[PDB]
Amino acid sequence: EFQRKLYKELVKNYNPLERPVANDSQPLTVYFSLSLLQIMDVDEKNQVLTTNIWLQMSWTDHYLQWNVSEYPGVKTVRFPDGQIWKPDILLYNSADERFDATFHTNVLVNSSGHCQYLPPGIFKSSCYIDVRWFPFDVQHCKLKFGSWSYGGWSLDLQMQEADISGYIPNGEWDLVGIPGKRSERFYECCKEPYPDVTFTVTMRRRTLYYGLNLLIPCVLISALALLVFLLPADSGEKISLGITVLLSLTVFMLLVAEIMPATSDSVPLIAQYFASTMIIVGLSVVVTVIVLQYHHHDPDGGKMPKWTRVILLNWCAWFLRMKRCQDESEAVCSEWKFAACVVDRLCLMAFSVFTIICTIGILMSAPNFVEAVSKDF
Amino acid sequence: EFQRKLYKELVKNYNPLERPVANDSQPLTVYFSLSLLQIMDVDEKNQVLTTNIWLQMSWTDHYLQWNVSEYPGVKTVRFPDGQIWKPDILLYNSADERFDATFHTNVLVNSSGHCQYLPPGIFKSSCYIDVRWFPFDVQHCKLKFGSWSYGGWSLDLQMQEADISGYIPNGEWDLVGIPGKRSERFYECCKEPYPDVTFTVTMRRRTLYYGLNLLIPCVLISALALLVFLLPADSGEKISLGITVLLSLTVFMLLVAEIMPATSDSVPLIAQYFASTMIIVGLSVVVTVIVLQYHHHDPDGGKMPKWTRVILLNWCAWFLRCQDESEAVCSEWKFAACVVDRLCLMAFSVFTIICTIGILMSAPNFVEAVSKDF
Amino acid sequence: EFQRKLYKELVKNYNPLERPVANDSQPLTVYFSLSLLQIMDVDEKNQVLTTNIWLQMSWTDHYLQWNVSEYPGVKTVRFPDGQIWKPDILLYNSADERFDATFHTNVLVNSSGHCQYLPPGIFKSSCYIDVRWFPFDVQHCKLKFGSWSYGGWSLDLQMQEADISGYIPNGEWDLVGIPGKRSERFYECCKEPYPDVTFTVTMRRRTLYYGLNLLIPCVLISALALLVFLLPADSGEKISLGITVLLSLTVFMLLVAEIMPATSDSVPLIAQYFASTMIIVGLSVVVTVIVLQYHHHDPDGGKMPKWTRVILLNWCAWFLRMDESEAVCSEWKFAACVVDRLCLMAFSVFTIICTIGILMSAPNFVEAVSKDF
Amino acid sequence: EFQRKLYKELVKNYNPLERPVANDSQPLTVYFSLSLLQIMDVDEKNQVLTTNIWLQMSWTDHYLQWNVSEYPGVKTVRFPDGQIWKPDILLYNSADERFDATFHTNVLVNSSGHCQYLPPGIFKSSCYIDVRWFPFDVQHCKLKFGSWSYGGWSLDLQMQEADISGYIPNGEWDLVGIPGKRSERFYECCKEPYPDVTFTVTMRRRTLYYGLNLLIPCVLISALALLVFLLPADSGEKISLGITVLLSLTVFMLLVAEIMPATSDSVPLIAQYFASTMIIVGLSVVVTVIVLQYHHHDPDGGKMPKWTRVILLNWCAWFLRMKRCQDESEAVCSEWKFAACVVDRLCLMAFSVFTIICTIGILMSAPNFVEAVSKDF
Amino acid sequence: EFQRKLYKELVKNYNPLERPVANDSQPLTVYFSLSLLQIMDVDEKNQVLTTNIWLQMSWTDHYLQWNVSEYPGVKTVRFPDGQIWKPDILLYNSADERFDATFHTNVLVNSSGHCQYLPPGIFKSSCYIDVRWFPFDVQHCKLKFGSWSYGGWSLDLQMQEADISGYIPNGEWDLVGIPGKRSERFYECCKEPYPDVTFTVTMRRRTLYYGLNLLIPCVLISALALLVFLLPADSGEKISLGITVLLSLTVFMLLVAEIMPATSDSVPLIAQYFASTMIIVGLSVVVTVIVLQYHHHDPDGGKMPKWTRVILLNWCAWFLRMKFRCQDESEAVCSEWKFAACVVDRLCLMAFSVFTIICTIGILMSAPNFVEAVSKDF
Ligand SMILES: *[C@@H]1O[C@H](CO)[C@@H](O[C@@H]2O[C@H](CO)[C@@H](O)[C@H](O)[C@H]2NC(C)=O)[C@H](O)[C@H]1NC(C)=O
Ligand SMILES: COc1cc(OC)c(NC(=O)Nc2cc(C)on2)cc1Cl
Ligand SMILES: COc1cc(OC)c(NC(=O)Nc2cc(C)on2)cc1Cl
Ligand SMILES: COc1cc(OC)c(NC(=O)Nc2cc(C)on2)cc1Cl
Ligand SMILES: COc1cc(OC)c(NC(=O)Nc2cc(C)on2)cc1Cl
Ligand SMILES: *[C@@H]1O[C@H](CO)[C@@H](O)[C@H](O)[C@H]1NC(C)=O
Ligand SMILES: *[C@@H]1O[C@H](CO)[C@@H](O)[C@H](O)[C@H]1NC(C)=O
Ligand SMILES: *[C@@H]1O[C@H](CO)[C@@H](O)[C@H](O)[C@H]1NC(C)=O
Ligand SMILES: *[C@@H]1O[C@H](CO)[C@@H](O)[C@H](O)[C@H]1NC(C)=O
Ligand SMILES: [Ca+2]
């Protein structure tokens, strides 16, 4: 009875094209915020951020005011899209094909004229994804909201702190915070200034997932490659092991490619580690060729270098604590074999040490390594 | 004749914005339920659940009442979207790009003003998937339905038990149940409390596909890896087999990885078992390299250590001219390589059987999964 | 001229929300059928069927009638969605994200009030796919159509048979038929019974494509694996061959898993075939490890058992019409060769026997080889 | 001033549902054509053709006529969707999820009443793709256009020759033409005939892309397989080479399989060529096994067969101009090695002949192959 | 209060179908431009360009004018889609399924009647991604905008320079510029010429990514192939390493064919380079078989020719500074064959290395944009 009358009376002469201000010269103050419900996807390959966001817009409509005493029990009213004025706040740095992922819901208006509009939306936003420190990366993704057509002279956008109470954790990204900033920017379209509210979601990738799927396995497979230098040369599988492991390590980097944006702004940390790892094992094959070349050096062929004869069978042999014509061929060849064995032991120490130092050096360079090991392991 | 008059009479002064109550201070009782016709997909990667559902919403419109005696033969009427008041009951935890996958069908009203609205939909809901027990995992996915802008003071949402009569089994997911719970939450936006209807779909994965397509094949590939310790050393291909099988076992992790999300909440059981299997194969390859070093040992190198000469050639063995004399030392080494192979075959077999069983029987749902599915 | 008059007359006091019957008690007979223009996809992984369908709905509208003598030359009118009552006939089992893939077109009414409505559509239906016999399957995919909000007491659905005159061949599926049936079923929601029409599209998979790209190719790589037995053991690559071919067979299995649903209601015939190929090639690897063990036997190890002696190197050799340390090893190398032969014949009969049975156990096999080869 | 008058005057009593004719008994003549702007994609796997088209629909509205003298400077008017009658000319064999991909634009009407409607669209269209001669294939994709609900008695559809002046090439297909055909067809629904206009886009594939990516790499890697025969037997890597080559020659069959539909009407030419190649390579593996059986033959085994002694060591040995107890063993085994060696060289030439013959024959079985090599190479 | 009055007065008799000119015979001047906010994607495979674009259309509506003195504080009004006349400027060469990705926003009209309309949009345009010089490639994508139904007689389209003010860098594409051009062309449909504004965004590819993912790895794994010529023959592993490397060189080229279109207009630089290295490594495999023929050469086989005995063991040997009785003769003869095998290994190492150096460097510098690419990205 009374609610029918109110709906009939609130829409008499009401024009949804009119900014609902009593004085036209004063700007309308609209309080903007958002509730970040979930970070569903951070598409690093496309540099996109898909998030479930409930925007919160509250303002004061001068025309939708009534006595609750004269309309008993009617304390709130609801209006749909297109029957009431609404602020045309839009996400400037959108990546969504329709550019407006917001789902239009009712606006709730109470008797003092205060209108409240909370449209849910799967907002897809264009974010610069800094992949320098991946996986140990902290992203600062900006969500920039502002009126598309109303400037500061008309629509006085005002911040309110973002809600995280209803946030459901992701599992891959650990929300560090969502600080917001209100600025009054000038654009080359227009002379009227435009205010905006930018929320910088600061997300810390939890590293257990890719710590284990990508980095730990690479290290153990690179260790499998180091076994090459203990394999006896006469086995015949010295290099097979080296080349087969190498293709296993390539499938790890093809998988990084599946997610890495096509940018050239910087070299991701993991790429540096895999690049250094691959070259180290690639160099393992090279020294493998040389030790085999030494192992098989024709007996009758040109005698051994004196330098070699000291640098491997006198000094390096002692450091590591190792110690008829056909017979001399076997004796000369056996010395070639002994040099080969010493080079095998030498390069194991050196490539193992180079692997260890390289591994920690590249990994420990990340300012998030200490943090990530502390929280995520 | 009468149907035309009824339709013309029911839309006089009707306001689809008005809540169709007689007393404005009392709320409107809306009975909510759903019929889960199917569970179409469970995208563990995007953490989404695609289900075919018919929402059921039944209430009373005070204004769409007619006395049937005067309208003979017109027992019901039908109204489309935007001509009748409807409760804006949305899925809060929606993961659909439009956020409302519901299809707006008609509202059927009988003469007592009772309205019935059953929109079909393919709902995408944002589910936390607990992947710790994968594949022997049970999921509790919530579908939380509520009026977006009507609090309890206006719309008294009341749950009715879910229907599964027409449910079409999925083949991967055995509907364990769809227990529901109502509630009256409070939001930071607003002071008026808001009620909601949460159905916690309880789904048990059916473990035959993933049992036979990944877990069992992985066991047999690890067995092919174990085969190394039965190969004669002189064959010249111990390492070839060992490494071609270690790299092959990665395949399974690629498929496991393209199905499972990238959360760091926990380590999936499938991941633990595959990691243990690959680590066992890697330790087999390492043992293989020590065996090859023993086998291809230069006779004029070091003398055989006493510890080695008893721990391998005497105890384990019992439990289970210069060229000539050089041949015999190298012979001893070949025997020691054989003893290490046999000892390590036994030990690696025991760990594989233990590890896989120990890991698989760690799942609370393993016994039920095996008995019901295999 | 007469069009303007008829179109103005036919819409006076017309309410599209009014089922168009003269008497409100009797039901409205709506004839439903469909034209199946193509089977675009059978997404087996998703258990969905995507089809080109022209639904065919005919009924009679009491109010939309006239005298052609008073509107000469005006023998039909057409109305767009929104201005004429229409049966809300939906596909209940619809997998499309929208739930109504129908494209809304005009309703054509002739002067006796008979309205004809043929909306085209790309219909995705949630179909259960019976994969036990894949690739020799006969999918019975159901398209269940009916009014969403009119019961039998109000809308008397009736079904004419489906059209296939314009049906285009698919190349993967032979339309075995599209029979239909009317079913007046009761729902737990409501007491008024609701009629539905179900068209059971019966599709026979043309097995030449898959047979050529999955089954036949596998047989030959399994034979390639069997060639291990007859390699001389001195070559040095017996297990190399075995392991390579067995990995390739895994390539095949990954493909067939890319195309087979994730269902525990049965095991596809194809899966059982690859599982048994790789099982046999696995046991080829095992017996070849035993063979190498025999070949690389230490002459100073154990003496040959009389069982190993007469079983393998007397009787088994006999049938197949085939210095001391070298002699002892020579006896051992001959053991490897007889195991090589014996295993061939034995594994070969398995190879041939198994497949033929796994394959010929499908009821559709004879038809498949006769029609698709 | 006058444009407002004319727009206000052309909407008096107008009904967008009326067929705009003076006499209700004579059919309206609609001239239909299309401008094919680009063939954006040919989804062979889905049997779909995605094309950029500007359909051209021209007719005469009896009611939208004025004299430009009374409305000076107003020679044309424009009406958007839902305000003017437009023919419901759809694409019968459409594959788009929404069926009508046309983007609805304005209808331009001049003073004499002639209306012109050129809506752009991305028309997905079910095309039977004959893959028998792929990559050397010519496709005839039909776009069948017609009025959905007007028969020949109401809408007399008429053909205007298609436009390809503004066609920009595709890069994968060479437009042979787009000849049309107007038919008057009867349907099982109804008695009234329906005229339709069918354009048969004829496309010739440009084969250099697949020519260099799928074809020549197969010939090359196959020659690399044939190198197996020239290795000496003692290397101990013949079998590994053959299998490595074959399992990697399977790469191209899983790759081409990524694009072709699952049709069983016929067998693709590329598939026939790959199958022949694989049969030849597998037979090379088989003969490699036989050659190793010859080479690693125990001397004390069976005696050399007489037929073997002659067919290899006497006739073939001359066709290719080839030529104590322990001592006899290598002599017998040396005959076996020459037997193995003559077989290797013989079969090298024989398998080589099969490769060139099979490749040339199979490739030359495509009728337009001569045109292909003359235009794309 | 006054804004209600103005909105009620501006729509009295207004018709959104009418072009808002006072003189019907004079074309309406529409100033068109755009702001390029991001190059969201360049899909070379599908031949598409996805861009974040804010179009700018400005014109003068004769009917939406008022003096602000009579409407104090109301200096600007805003009309949504379907309430005000708007220019139907579409993107001709669009590849979007709906053909028009523009998001319809309000039109802002100030007190002098000047209307300004800035619809944002994720525009998908059908581009000719020339790919002969990939990865050192410069792409010219044209975005042609123009009224779909109005010619130069009714709507005088006028270009305004484009902007890159808020161009958010992409990381893969260095925007070289967005020069525009206004043309007046005739079409086979009509007798009225239709003006258009074509913006030709020129984008240079930053080659660091695909340079170290494809160009460089190939060089290093091809070096691994070259290692075959250093392997001793006695190891009996030359063929394994050679073939395994040459099979692992196709994985990259499969990703190379996963990004670039299947066009047959030109052969990409990357494809030429990959073919050249693949031919060189395959020739390494062929030579590996030949040297193995030399190495495992039966001593009782064919006698050494006097050409191979001088062309390898005398001249080419001298260049590189290499330096029971029946069995001894047999082993000595085989050792000459083994020596011949070694000389061919060393020669082919040098020859294939030089052919790799030349081929790699020459082909890579054949791109016009190579010096600039290496100078900016390294
Ligand atoms: C409405 O807006 C237009 C454009 O913003 C204004 O016209 C411009 O005014 C500036 C200021 O002097 C001039 O420099 C430009 O040359 C003008 N351009 C055009 C196309 O007119 C116009 O003045 C504004 N109206 C009012 C009442 O301020
Ligand atoms: C390609 O090769 C691999 C790929 C992998 O995934 C992408 C993994 N993944 C893995 O080890 N994941 C684990 C381990 C544990 C415990 O939990 N998750 C391993 C290899 Cl070798
Ligand atoms: C890589 O290696 C494999 C991969 C596989 O798929 C991913 C399977 N799959 C399999 O065995 N699937 C079955 C068996 C039966 C019966 O039913 N489905 C096997 C291997 Cl070896
Ligand atoms: C992985 O390995 C293969 C994969 C294949 O496709 C999926 C095929 N396909 C094939 O042989 N297709 C043919 C043959 C003929 C004649 O026609 N189509 C073969 C192998 Cl080996
Ligand atoms: C298939 O084989 C590879 C594939 C690759 O990616 C596609 C890479 N990629 C790579 O090296 N990327 C780097 C290196 C550094 C430093 O930074 N990014 C390497 C190989 Cl071997
Ligand atoms: C409906 O109409 C009949 C006929 O006049 C009347 O007797 C009956 O009381 C009416 N129903 C109600 C609830 O008043
Ligand atoms: C319709 O009108 C005509 C005259 O216009 C009349 O002859 C005819 O009888 C009417 N209806 C019938 C019964 O066909
Ligand atoms: C238009 O006006 C001219 C001049 O008054 C007249 O000659 C001509 O016939 C008119 N055309 C029409 C609408 O018949
Ligand atoms: C607008 O009003 C002012 C004062 O009310 C008047 O002086 C002016 O002339 C008016 N505008 C025009 C264009 O005349
Ligand atoms: Ca890219």
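We number chain C the same way Swiss-Prot does; the residues here are 24-345, 451-501, in that order.
Going by what the header records, the deposited coordinates were determined by electron microscopy, 3.3 Å.
Cβ atoms here come from the backbone N, Cα and C positions, even for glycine.
Features reported for this protein in Swiss-Prot:
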- C:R42, C:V44, C:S172, C:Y210: Ca(2+) binding site (BINDING)
- C:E120 to A: Decreases permeability to Ca(2+). No effect on permeability to K(+) (MUTAGEN)
- C:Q139 to S: 115-fold more potently inhibited by the alpha-conotoxin ImI; but no change in inhibition by the alpha-conotoxin ImII (MUTAGEN)
- C:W156 to A: No effect on ligand-gated cation channel activity (MUTAGEN)
- C:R227 to A: No effect on ligand-gated cation channel activity (MUTAGEN)
- C:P491 to A: Loss of ligand-gated cation channel activity (MUTAGEN)
- C:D500 to A: No effect on ligand-gated cation channel activity (MUTAGEN)
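Annotated features taken from Swiss-Prot, shown on the structure.
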residue: C:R42; record: Ca(2+) binding site; Cβ contacts under 8 Å, 6 or more apart: C:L51, C:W108, C:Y173, C:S177, C:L178
residue: C:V44; record: Ca(2+) binding site; Cβ contacts under 8 Å, 6 or more apart: C:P50, C:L51, C:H85
residue: C:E120; record: mutagenesis position; Cβ contacts under 8 Å, 6 or more apart: none
residue: C:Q139; record: mutagenesis position; Cβ contacts under 8 Å, 6 or more apart: C:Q79, C:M80, C:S81, C:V130, C:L131, C:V132, C:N133
residue: C:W156; record: mutagenesis position; Cβ contacts under 8 Å, 6 or more apart: C:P291, C:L292, C:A490, C:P491, C:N492
residue: C:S172; record: Ca(2+) binding site; Cβ contacts under 8 Å, 6 or more apart: C:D111
residue: C:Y210; record: Ca(2+) binding site; Cβ contacts under 8 Å, 6 or more apart: C:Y217
residue: C:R227; record: mutagenesis position; Cβ contacts under 8 Å, 6 or more apart: C:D160, C:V161, C:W196, C:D197, C:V199, C:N492, C:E495
residue: C:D500; record: mutagenesis position; Cβ contacts under 8 Å, 6 or more apart: C:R229, C:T230, C:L231, C:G234
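When secondary structure is read from DSSP and collapsed to three states, C:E120 (mutagenesis position) falls in the coil class. Among the recorded positions C:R42, C:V44, C:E120, C:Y210, C:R227, C:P491, none has a Cβ under 8 Å from a Cβ of chain D. Here the recorded positions are C:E120, C:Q139, C:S172, and the ones sitting under 8 angstroms from chain B, going by CB atoms, are C:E120, C:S172.
In the three-state DSSP scheme, C:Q139 (mutagenesis position) falls into the strand class.
All protein chains included, C:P491 (mutagenesis position) registers 11 other Cβ atoms within 10 Å of its own Cβ. Under the three-state DSSP scheme, C:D500 (mutagenesis position) falls in the helix class.
Under DSSP, C:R227 (mutagenesis position) is assigned to a strand (E or B) in the three-state scheme.
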